[PDB]
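Below is one structure; the comments refer to it alone.
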Amino acid sequence: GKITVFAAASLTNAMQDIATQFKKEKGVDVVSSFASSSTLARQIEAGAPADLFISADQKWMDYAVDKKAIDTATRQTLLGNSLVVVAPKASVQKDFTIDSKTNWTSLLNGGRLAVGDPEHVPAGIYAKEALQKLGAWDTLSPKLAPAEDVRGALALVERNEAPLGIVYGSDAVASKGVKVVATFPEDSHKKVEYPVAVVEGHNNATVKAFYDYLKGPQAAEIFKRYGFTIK
């Protein structure tokens, strides 16, 4: 048959490679839809026919679980990731540390900070939480350049439309146009975690085969190569 996966935008490259490999190995077609985890969870709630859902945070998975849209026995934390600051490849921006006394204003220089919409995109929620903990939020809120998902924020930095952007470590690995210039301290935000679960009513042998494949060695190889930490 055919499997439909709704996955956080940050999983774009890894998921495409995994789907290709699975088709080679088992002969089944895997179609993925990528967007902010918030958007995907609301689509699942509305009745969009996805078989699997992989969120970039626990929050949006919990959301789908409460709407009775998830086969809960299948929910499991699959990946981890880091939160970093990127700049265009050709920027002269040098590495810097992120602490209570980081001067964001001079780093930006009249430019904007690209972020996933902190209102609902997981990347933006982790970022806001970190900037609030570090006391820089009040200063940065008027300087944001929000985007539809983390890849939208990444694109702004790649196209040199924003000097700095907050994305996942994995996004930097997949991007040929940016470079990591700082890494958020692990204690500044909730641990970045990706839960996976089968959508309610879609737990059949074909979907289960792919779900098991995601926790296997071939998939772990691809995830590691793209910068994700395997939980």
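Since chain A takes its numbers from Swiss-Prot, the residues it shows come out as 27-257.
Method reported for this entry: X-ray crystallography, 1.8 Å.
Cβ coordinates are placed from backbone N, Cα and C, and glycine is handled just like the others.
The Cβ neighbour count for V176 (molybdate binding site), using a 10 Å radius and every protein chain shown, is 32. When secondary structure is read from DSSP and collapsed to three states, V176 (molybdate binding site) falls in the helix class. Summarising the annotation, Swiss-Prot assigns molybdate binding site to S36, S63, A149, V176, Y194.
Neighbour count (other Cβ atoms within 10 Å of the Cβ, all protein chains): 26 for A35 (mutagenesis position). Under its mutagenesis entries, Swiss-Prot includes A35 to C with the note: About 5-fold increased binding affinity for perrhenate as a result of formation of an intramolecular disulfide bond with mutant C-177, which stabilizes the metal-bound closed conformation, but no increased binding affinity for molybdate; when associated with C-177.
Quoted from Swiss-Prot, the note on mutagenesis experiment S36 to A is: Loss of chromate removal from a buffered solution; when associated with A-63. The Cβ neighbour count for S36 (mutagenesis position), using a 10 Å radius over every protein chain in view, is 34.
Taken residue by residue with DSSP, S36 (mutagenesis position) is part of a helix. Quoted from Swiss-Prot for the published mutagenesis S36 to E: Slightly reduced chromate removal from a buffered solution.
Swiss-Prot gives this note for the published mutagenesis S36 to C: Loss of binding to perrhenate. Slightly reduced chromate removal from a buffered solution.
While the structure shown retains the original residue, Swiss-Prot records the mutagenesis experiment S36 to D with this note: Loss of binding to perrhenate. Slightly reduced chromate removal from a buffered solution. Significantly reduced chromate removal from a buffered solution; when associated with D-63.
If you take the C-beta of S63 (mutagenesis position) and look for same-chain residues 6 or more apart in sequence within under 8 angstroms, you find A34, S81, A82, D83, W86, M87, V147, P148. Looking at Swiss-Prot, you'll find the mutagenesis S63 to D noted as follows: Reduced binding affinity for perrhenate. Significantly reduced chromate removal from a buffered solution; when associated with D-36.
Annotation of the published mutagenesis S63 to C in Swiss-Prot: Reduced binding affinity for perrhenate; the original residue is retained in the structure shown. DSSP assigns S63 (mutagenesis position) to a helix.
For the published mutagenesis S63 to A, Swiss-Prot gives the following note: Loss of chromate removal from a buffered solution; when associated with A-36.
For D175 to N, Swiss-Prot lists a mutagenesis experiment annotated as follows: Reduced binding affinity for perrhenate. Taking Cβ-Cβ distances under 8 Å and a sequence gap of 6 or more within the same chain, the neighbours of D175 (mutagenesis position) are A34, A35, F60, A61, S62, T65, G142, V147, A149.
The note that Swiss-Prot attaches to the published mutagenesis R177 to C is: About 5-fold increased binding affinity for perrhenate as a result of formation of an intramolecular disulfide bond with mutant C-35, which stabilizes the metal-bound closed conformation, but no increased binding affinity for molybdate; when associated with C-35. Of all Cβ atoms in the protein chains displayed, 25 besides its own lie within 10 Å of the Cβ of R177 (mutagenesis position).
Taking all protein chains in view, 14 other C-beta atoms sit within 10 angstroms of the C-beta of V199 (mutagenesis position). Quoted from Swiss-Prot for the published mutagenesis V199 to A, Y or W: No change in affinity for perrhenate.
Listed in Swiss-Prot is the mutagenesis experiment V218 to A, Y or W, annotated as follows: No change in affinity for perrhenate. In this view, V218 (mutagenesis position) is surrounded by 24 other Cβ atoms within 10 Å of its Cβ, with every protein chain counted. According to DSSP, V218 (mutagenesis position) is assigned to a strand segment.
Cβ environment of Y194 (molybdate binding site): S36, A82, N107, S108, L109, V110, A149, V176, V218, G253 lie under 8 Å away, each six or more residues apart in the same chain.
The number of other CB atoms found within 10 A of the CB of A149 (molybdate binding site), across every protein chain shown, is 33. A149 (molybdate binding site) falls within a helical segment according to DSSP.
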